[PDB]
Amino acid sequence: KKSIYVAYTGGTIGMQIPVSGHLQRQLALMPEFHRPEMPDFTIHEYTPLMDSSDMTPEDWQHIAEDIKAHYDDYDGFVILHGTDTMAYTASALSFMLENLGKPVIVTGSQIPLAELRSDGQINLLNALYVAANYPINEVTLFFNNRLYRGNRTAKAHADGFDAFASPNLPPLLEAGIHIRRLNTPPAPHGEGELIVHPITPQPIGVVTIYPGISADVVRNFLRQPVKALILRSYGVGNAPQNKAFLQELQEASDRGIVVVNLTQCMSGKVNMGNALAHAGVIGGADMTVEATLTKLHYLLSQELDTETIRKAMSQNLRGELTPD
Amino acid sequence: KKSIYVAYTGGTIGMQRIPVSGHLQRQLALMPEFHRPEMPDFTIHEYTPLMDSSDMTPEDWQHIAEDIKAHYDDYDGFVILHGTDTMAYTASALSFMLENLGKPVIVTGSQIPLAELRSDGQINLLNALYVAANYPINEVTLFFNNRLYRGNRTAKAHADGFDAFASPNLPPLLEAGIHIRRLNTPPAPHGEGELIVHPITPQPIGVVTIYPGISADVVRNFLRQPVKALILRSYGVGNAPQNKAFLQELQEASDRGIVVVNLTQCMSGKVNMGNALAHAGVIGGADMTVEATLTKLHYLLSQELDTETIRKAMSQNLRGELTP
Amino acid sequence: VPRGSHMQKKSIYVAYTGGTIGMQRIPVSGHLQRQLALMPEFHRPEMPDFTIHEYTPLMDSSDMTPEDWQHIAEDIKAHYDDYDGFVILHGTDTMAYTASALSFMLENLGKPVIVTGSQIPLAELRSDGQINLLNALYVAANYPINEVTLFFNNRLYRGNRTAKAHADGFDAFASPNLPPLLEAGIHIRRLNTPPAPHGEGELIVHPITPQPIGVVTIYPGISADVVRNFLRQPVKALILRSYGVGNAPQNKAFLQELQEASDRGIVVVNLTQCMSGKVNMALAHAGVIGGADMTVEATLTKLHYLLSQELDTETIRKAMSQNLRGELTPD
Amino acid sequence: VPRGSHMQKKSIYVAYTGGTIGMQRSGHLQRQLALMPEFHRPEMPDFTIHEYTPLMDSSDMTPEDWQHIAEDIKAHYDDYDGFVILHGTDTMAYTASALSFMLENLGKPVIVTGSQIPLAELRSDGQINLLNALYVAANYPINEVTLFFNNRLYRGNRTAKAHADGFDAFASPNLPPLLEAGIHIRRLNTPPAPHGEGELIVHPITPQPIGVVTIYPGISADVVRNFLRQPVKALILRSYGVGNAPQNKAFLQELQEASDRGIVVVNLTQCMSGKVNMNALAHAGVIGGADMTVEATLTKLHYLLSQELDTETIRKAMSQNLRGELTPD
Ligand SMILES: NC(=O)C[C@H](N)C(=O)O
Ligand SMILES: NC(=O)C[C@H](N)C(=O)O
Ligand SMILES: NC(=O)C[C@H](N)C(=O)O
Ligand SMILES: NC(=O)C[C@H](N)C(=O)O
């Protein structure tokens, strides 16, 4: 009989506005969760409960350490979380949890378990069952009958039950009458003792490229609050040839700022007149903004020089990008 | 015989392995299919200079709108050949600038140059011409990979695929197969009467993405001077962290007369916002894309309207860009 | 789809015919009803009241016959004036045939009739039974579409346009030639799908009686003899599952066999064996009638409906190509 | 899917069997291609077209035609680097499936393709499907019989024409595509099919009396009884969901009767996707067809019945993955 740890961090799934104790009170009135087929599980309600829209990077740290404390005593882990920033959390955990040897599944609901038509019970029951019977040792996100690689996800449909997507990678598992493991290529996986990397606050900016954007945007970030800049450029990584704009980017990099180029498109791979690259900009391949932002928080929090970080951002560390 | 005007503004479609004047036309001359008796007559106007759409500025939308105006009375339909990177921005801008449109305007292009192997250029162009002449829809539309989309509902969603564009919150208007079929997609508000083409003038607009760890400094920066409007790409149905400092900065922006509009950073979905942001003067952008919102702002800010009037208009369905 | 009033508490009638949803480890009388009594979500104030009529015996939908469609239609008629809507709990295997049959049998339908069920028993782990039934009841009470519909996996489909397309998925059903009528997410949204023909007045049930119908699949190597076989004795109609837009071998032997069949008064209907598409019509000269974009489910039940009426062959042939209940797209 | 070398100029053989692609409103197709510059670019492989006489609408095809095509491939196997079979769309999936079983030790690509609209008509997809097929055959030489359509390469014996009016006419319901084309040609991580070694061997496929029974409400035992009349060495049952049928006593008896007579009865799902999982039917001699398409099952039976195998061996082989047509447990 497997034993699963459930971290109830907050989110829509437990709301009525969140209220302490009602999530558990609800599960108690649902016998399906105590079936002989179901693994044993324990729920830890966080204090305070948070709407995921209020999440800060330090909150990823709290969750990572919570998993670390409970690691040896459980066979799997399920993180109940609000949907708004669930993809950011899943992504962060993938980098912070090195040599993960047990499944960590993040899930939640579009409708609170307290409201009618809720998807909370079904996503939670499935995450528990999957973590116990179809364990994949990576940080994953389960939603609407599919298990996705955490650092490949993004909330793509705000109003649908199929809220999340994995644009550049097929899901890892699908649920129907039976649970099927897909032939999705395993991510680089380290074996050995679990290593949990702590992170510290890091000022990062996210610039979206659009017709009429001026160099002032970049110049502003160069003010004082910035160690990295993420650019959401067009298609496979293009931006206007505006010389003034390019010069600001070059100056940003000369000051040790890590500038990464991503595509603003839902799916696609950046493939960079090689101006941007000449301006010191690093290509982020097919990484999501969610994975790039968290990857930066992770790398910037270590004792790595600017050039090492720039090189690591283009490498596949946890399966967040497709090489060459 | 219908007669179609083709504005060749530039883009991948006519490039070589870099853009070159006359190549596109020289290639089509060697393709008999285009002159078959079943095809409408068409004329190609090559722009000078040809542009990579990534270099497009709002004034370029104006040049195209005025070009359509000049040729309006002499053709039955219009096809705009354009680069894919910002095609959705141009399609969206034209929808607002061309009021009382009584002939079809179809924007299209290709992911691969007509000069390169496996090009989708000839097929997208052939289809746009045939559709404009035989299945006219009096709206600015975008044709790509056998589907015609409402222009101000499109976004480039797949950087590397032939199905590069999507219309996340609205079904296509028409689909091509053995037969061309018009879908039961509800028509957009459509004015009848003489064509009206509204010119636009440069407008400084900022686009801020909400993410864990974002600080009030960013908003404060745009307050510096380079901004008449600010677009927020918020979580899910329009949520953001409730950091008092961040919130106060947004409030000051609105007090200064800056139009702040809230959109979802998700591919699909509708914004629905106590209600902090709303109390901070932020306006809900419903299910509008960033492409439609940015161009709608350029359109409205260019007319002589009070900040009050602009704020109300942004949430109104002017050309079918949002669902009331 | 109309957005009905939620002012008063609705009363929905549930015809529990059997199916996976109420099984366990095999059907057990009373099991489903007890499970629902134990699930709080079904008894909230925002939910309509409902009454369950358990059929005896409960049936695996794979054992259903046209007689069973008749029984269900009569059950609906018997309770029509006493309830605000009807949900038919059914096995998935032939759910689409039942939904299609009811669309033709029920005339002047002024209340919703929604067929639903589940891929996994309401008991068993990971069941989709609770949600499909919960949604069906809620929709029946709040989005009163006056047609026979099928609800599954957050979508409401026009009954006579559906087919079970994915045997192992929770998204078991599809409506290949028509968009869904309604989709459920954080909010319940209606699609502007065009309306089906509607009558007026009290509900009328068009009964059916046994009709021998053959379903021949066209494949490489099939010959005229193969067809002559169906002309054995159990056939008043023949459904042809042809290639693409309605093509079949054009050799004279095969075509003469079809012409002889029609000369004997047999109604021969041409459909596409493809998941989606419309038949476009050779075969026509042989008396074959085009079935446009109808599903085999809709065509089979439409024939049972028409052949059971006192109509001459010519009238039935004409009616088969006409849109009677929204099962096909006219030119 | 292997990313082959582009070092030398490949030579691809094109078997023009007929179909919509070359139709008008003989020689027409070949002249059309000569007039299309794209097909003669230096980045393209050289190709030779063999026009069949007469050309055929794929709806008139029989098993003898699959044999004709197989013999044509064997005849030119050593002289070309790849093979593209131009074919009508209506039965393209049956031909691709048949060839997969017939061609043992296939060490070169064989790609079946065509178009929904004639090359002579405007809006045709013929040019792109053929150009892509030739390019894939020369640069991504997967050693299987595949089907190319609408920017995707599918395993032949896993395909079915699913959309009669769309350009995305074909689907592979139970298996992902092998390749997808966009700005770049991407290969999917699809498990390989069983492969032999040595010179190509063509197994004969001859006409075989096989009945295709669709299970539906009201179907009588007479149907099964009628098939047991003569045109039956095998019977394919298109059953409900994961393989269910009426528990009719007379029905089950006629079935057990068929298997007693040496008839191979295979159970498939009538659904677009899914896997059969039968129990009455099993105890009646019915063999489970897993997740095979009707197209793969029909041709697999033609293949096995045409070989030197007894009934017991054929029944066992039907549930085994011979060429990648089904997923093992
Ligand atoms: N989640 C994502 O990163 C999607 C898309 N690339 C964006 O820039 O928003
Ligand atoms: N084109 C779009 O607006 C998609 C998505 N809402 C974004 O913020 O990028
Ligand atoms: N349900 C259907 O009718 C699908 C498909 N046309 C078939 O012949 O089975
Ligand atoms: N092509 C196929 O086999 C699809 C479906 N299983 C049928 O019975 O037609």
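Going by Swiss-Prot, the residues shown for chain B are 3-19, 25-280, 286-336, listed in order.
The backbone N, Cα and C atoms fix where each Cβ goes, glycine too.
What Swiss-Prot annotates here:
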- B:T14 to A or V: Loss of enzyme activity (MUTAGEN)
- B:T14: active site, O-isoaspartyl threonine intermediate (ACT_SITE)
- B:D59, B:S60, B:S61, B:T91, B:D92: L-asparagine 1 binding site (BINDING)
- B:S61 to Q: Loss of enzyme activity (MUTAGEN)
- B:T91 to A or V: Loss of enzyme activity (MUTAGEN)
- B:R240 to A: No effect on activity at saturating substrate concentration. Reduced activity at lower substrate concentrations (MUTAGEN)
Rank the recorded positions B:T14, B:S60, B:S61, B:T91 by the number of other Cβ atoms within 10 Å of each Cβ, and give the residue at the low end. B:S61
Please report the Cα separation of B:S61 (mutagenesis position) and B:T91 (mutagenesis position) in Å, rounded to an integer. 8
Using a 10 Å radius around each Cβ and all protein chains in view, which of these binding-site residues has the most neighbours: B:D59, B:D92? B:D92
How far apart, in angstrom, are the most distant Cα atoms among the L-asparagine 1-binding residues B:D59, B:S60, B:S61, B:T91, B:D92? 9
Since 5 residues are absent from the deposited coordinates between B:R19 and B:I25, report the CA-CA separation in Å as an integer. 6
I'd like to know which of the recorded positions listed (B:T14, B:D59, B:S60, B:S61, B:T91, B:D92) lie near ligand 2, counting only a CB under 6 Å away. none
Just need one number: Cα of B:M280 to Cα of B:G286, in Å, whole number, across 5 unmodelled residues. 9
B:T91 (mutagenesis position) and B:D59 (L-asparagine 1 binding site), distance between Cα atoms, whole Å: 9
Close mutagenesis positions near B:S60 (L-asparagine 1 binding site), where close means Cα within 10 Å, chosen from B:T14, B:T91, B:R240: B:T14, B:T91
What is the separation, in Å, between the Cα atoms of B:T91 (mutagenesis position) and B:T14 (mutagenesis position)? 7
Relative to the Cβ of B:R240 (mutagenesis position), which residues of the same chain, six or more apart in sequence, are found under 8 Å away? B:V214, B:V215, B:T216, B:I217, B:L270, B:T271, B:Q272, B:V302
In which DSSP state, out of helix, strand and coil, do we find B:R240 (mutagenesis position)? strand
Inter-residue C-alpha distance, B:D92 (L-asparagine 1 binding site) and B:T14 (mutagenesis position) (nearest angstrom): 9
